[PDB]
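Q: What follows is a single structure, and I will ask about it in a moment.
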Amino acid sequence: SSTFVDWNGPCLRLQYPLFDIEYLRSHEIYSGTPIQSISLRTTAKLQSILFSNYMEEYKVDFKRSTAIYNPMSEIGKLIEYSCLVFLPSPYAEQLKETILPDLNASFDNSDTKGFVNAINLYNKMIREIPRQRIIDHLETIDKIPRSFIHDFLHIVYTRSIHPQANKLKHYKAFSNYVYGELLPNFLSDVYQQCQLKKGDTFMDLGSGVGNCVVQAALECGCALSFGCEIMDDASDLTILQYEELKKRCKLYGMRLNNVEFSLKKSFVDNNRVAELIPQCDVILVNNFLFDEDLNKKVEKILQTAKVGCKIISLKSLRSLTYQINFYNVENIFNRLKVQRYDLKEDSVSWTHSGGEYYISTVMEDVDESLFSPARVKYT
Ligand SMILES: Nc1ncnc2c1ncn2[C@@H]1O[C@H](CSCC[C@H](N)C(=O)O)[C@@H](O)[C@H]1O
């Protein structure tokens, strides 16, 4: 017996108004146009928990592949999240005992008819709950499963990025533009280590399709989550994903703080990047495949960072043998505290295990030390 979500996972503390209660109380009809899963390439419709008029159709096939994007897996997670997060006692009980056991078994056994029956039973039960009870409950939530945002973002991702993922892997003349992804759990760990919080400014130099930027906004409520990406197709996919994300957020009454991108342009000699650096609290840069030249450019860009700013990277920013001399006396690298960490399993897309990452903090004074002596179920 297993669950679609880890009911024992870590819970995230909400440090900003994630659910817009007034919006929900004033909006009962969803008019958004989210990408329906069934449009990607037996069926069942999943009834929206908050909007009576919304239902999404999923293709249900335990034979036809599955794996990577698994429609049934998403449903299992959504239905469980209802029981875990969106329902008030008592209904959370009825749902928990009445649907989950059969939903999970039917799944594990590749039992189509049983799986669909559990879904249809889930829909019937959900429609019997007074809407205002669900909303009144959301209003009390102060903590949520760390996996919620991850799974919520994965849904958006399966809909907007996955279908055209191949466009992100076109022949790369330079390693500088090779696409690599930092994964959700790694991002969650690192944002926490840097204490990314409400009102902060977050920047991702080389944002890819925006995964790191949107996660920063959703899980920390940053005043501004910004990303710059130069590749054309990564940039188009960023727009599609961003668009789908806004619709899904509305479907769940979630607030999405300011998200901004500087697309199809270099972050080098980028005036918006330059004007934002000084106010950034956290700067992320996956320089794993960056060459010496580019790293030098990144170095230049970071010169105006403020005291306290934390920079996350996969390769140290400062040469391991960086010693203060006479040609680098004013470089911000001189007052940067560097801390190395081991990469946990499956933190990045290019490797299963191994590796490391760094968190460099901008300190007020210089470091004397530098002077010379003289993309699965649970139990
Ligand atoms: N000068 C430059 N300006 C903007 N983006 C650049 C750049 N040099 C490299 N990049 C981009 O930086 C990206 C980093 S790989 C993606 C990282 C992204 N932070 C994520 O975790 O999903 C590459 O896809 C590449 O397109």
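We number chain A the same way Swiss-Prot does; the residues here are 176-216, 235-567, 574, 578-581, in that order.
Using N, Cα and C of the backbone, Cβ positions are placed for all residues, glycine too.
When I checked Swiss-Prot for this same protein, it listed these features:
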- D301 to A or N: Abolishes methyltransferase activity (MUTAGEN)
- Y350 to F: Reduces methyltransferase activity (MUTAGEN)
- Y372 to F: Reduces methyltransferase activity (MUTAGEN)
- 372-375, 395-404, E422, 459-460: S-adenosyl-L-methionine binding site (BINDING)
- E374 to A or Q: Abolishes methyltransferase activity (MUTAGEN)
- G399 to R: Abolishes methyltransferase activity (MUTAGEN)
- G401 to A or R: Abolishes silencing function (MUTAGEN)
- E422 to A: Abolishes S-adenosyl-L-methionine binding and methyltransferase activity (MUTAGEN)
- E422 to D: No effect (MUTAGEN)
- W543 to A: Abolishes methyltransferase activity, but not S-adenosyl-L-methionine binding (MUTAGEN)
- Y550 to F: No effect (MUTAGEN)
- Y550 to A: Abolishes methyltransferase activity, but not S-adenosyl-L-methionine binding (MUTAGEN)
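Relative to the rest of the structure, where do these features sit?
A: Other Cβ atoms within 10 Å of the Cβ of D301 (mutagenesis position), summed over all protein chains shown, number 12. In the three-state DSSP assignment, the secondary structure recorded for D301 (mutagenesis position) is helix.
Listed in sequence order, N404, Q434, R574 are the same-chain residues at least 6 apart in sequence whose CB falls under 8 Å from the CB of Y350 (mutagenesis position). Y350 (mutagenesis position) falls within a helical segment according to DSSP.
Under DSSP, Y372 (mutagenesis position) is assigned to coil, being neither helix nor strand in the three-state scheme. Counting every protein chain shown, the number of other Cβ atoms lying within 10 Å of the Cβ of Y372 (mutagenesis position) is 21.
DSSP assigns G399 (mutagenesis position) to coil, not to a helix or a strand.
Long-range neighbours of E374 (mutagenesis position) (same chain, six or more residues apart, CB within less than 8 Å of its CB): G401, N404, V541, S542.
Take the CB of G399 (mutagenesis position) and look out to 10 A: across all protein chains shown you find 25 other CB atoms.
DSSP gives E422 (mutagenesis position) a strand state.
Counting Cβ atoms from all protein chains shown, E422 (mutagenesis position) has 27 others lying within 10 Å of its own Cβ.
DSSP assigns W543 (mutagenesis position) to coil in the three-state reduction, outside any helix or strand. Residues near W543 (mutagenesis position) in space but far in sequence (CB under 8 A, at least 6 apart, same chain), listed by position: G373, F481.
In the three-state DSSP scheme, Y550 (mutagenesis position) is classed as strand. For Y550 (mutagenesis position), the same-chain residues that are 6 or more apart in sequence and have a Cβ closer than 8 Å to its Cβ are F379, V383, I505, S506, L507, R533, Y534, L536, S540.
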Q: Hey, of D301, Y372, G399, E422, which of those mutagenesis positions are within 10 Å of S459 (S-adenosyl-L-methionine binding site), Cα to Cα?
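A: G399, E422, listed in sequence order.
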Q: Look at the break of 18 unmodelled residues running from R216 to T235 and give the Cα-Cα distance across it in Å, whole number.
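A: Taking the Cα atoms on either side of the gap gives 14 Å.
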Q: Which recorded positions, if any, among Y372, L375, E422, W543, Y550 have a Cβ under 6 Å from ligand 1, given in order along the chain?
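A: Among the recorded positions listed, those whose Cβ sits under 6 Å from ligand 1 are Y372, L375, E422.
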Q: On a simple 10 Å Cβ count over all chains shown, which one of the recorded positions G401, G403 is most densely packed?
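A: Result of the Cβ crowding comparison: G403.
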Q: In Å, rounded, how far does the Cα of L375 (S-adenosyl-L-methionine binding site) sit from the Cα of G399 (mutagenesis position)?
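A: Counting only the Cα atoms, the answer is 12 Å.
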Q: Cβ neighbours within 10 Å, counted over all protein chains: which one of the binding-site residues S400, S459 has the most?
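A: Of the binding-site residues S400, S459, the highest Cβ count within 10 Å belongs to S400.
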